[PDB]
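Peer 1: My questions will all concern the structure given below.
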Amino acid sequence: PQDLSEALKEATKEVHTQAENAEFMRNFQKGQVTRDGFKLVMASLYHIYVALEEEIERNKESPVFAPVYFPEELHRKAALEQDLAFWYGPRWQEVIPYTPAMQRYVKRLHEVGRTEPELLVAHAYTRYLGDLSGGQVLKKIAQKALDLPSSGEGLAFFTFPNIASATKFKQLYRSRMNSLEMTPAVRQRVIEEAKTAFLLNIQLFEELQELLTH
Ligand code: HEM
């Protein structure tokens, strides 16, 4: 399609399904998530978003990323810090896992931000528009599965408080994505990088399910 936002959506349909089909996500969707499994995905997300948000800050004034720079609206590191303090306690930094599959994803995010920053939009699309677009169904599942106390914390990640309307915001973000100027080669690489981002998530899911089933 002409618009990058539509090109991305169409090009990643089949890997999104692969993610939906991954065993860990099948189980999450059938509501068979455990607190230990949930904790692991929240730890994963912290590492991913620390790396992604570091590289967005690095490249925020670059013409290859500035049009989609929305820090107040989208930043997730602080929310995940709040959440991990709940799930892993006050010493969470010293005890959260940082696994090889998590490292693989973080490594690629830094390579992209430092040496192929034109591709960073692919990673911000995959994470932010996915977490925003899917956050509604994704949260629903946990709360009814995790039996959390009524302690007012642990799921801040699933609320973007500086977005009053997700629908308006997605429209805006897509608009901005579409205003990026790129050659056909870069556009091709951006699309492939969005597929790569999905596969990095899928391989993570495969690792976490392994870790949880000993
Ligand atoms: C069990 C797994 C998953 C479920 C149930 C699912 C849920 C959703 C929902 C409900 C939407 C709405 C579609 C729309 O935009 O109209 C969607 C969008 C999307 N999700 Fe997921 N998702 C899952 C896995 C993931 C993963 C692992 C990623 C990436 C890390 C992801 C990235 C995306 C993206 C980028 C979109 C937005 C598409 C676009 O508008 O271009 N999803 N997903």
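Chain A is numbered as in Swiss-Prot; shown residues: 10-223, in order.
Recorded method is X-ray crystallography, 1.5 Å.
Every residue gets a Cβ built from N, Cα and C, even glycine.
As annotated by Swiss-Prot, heme b binding site applies to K18, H25, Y134, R183. Quoting Swiss-Prot on the mutagenesis of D140 to A, H, N, F or L: Inactive as a heme oxygenase but active as a peroxidase.
Help me picture where these features are in the structure shown.
Peer 2: Within its own chain, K18 (heme b binding site) has no residue 6 or more apart in sequence whose C-beta sits under 8 angstroms from its own.
Of all Cβ atoms in the shown protein chains, 17 besides its own fall within 10 Å of the Cβ of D140 (mutagenesis position).
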Peer 1: Ligand 1 is in the model; which of the recorded positions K18, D140, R183 have a C-beta less than 6 angstroms from one of its atoms?
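Peer 2: What lies within reach of ligand 1, judged by Cβ under 6 Å, is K18.
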Peer 1: Out of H25, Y134, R183, point to the one nearest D140 (mutagenesis position) in space (Cα versus Cα); all of them are binding-site residues in the record.
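Peer 2: Smallest Cα separation from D140 (mutagenesis position) among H25, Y134, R183: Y134.
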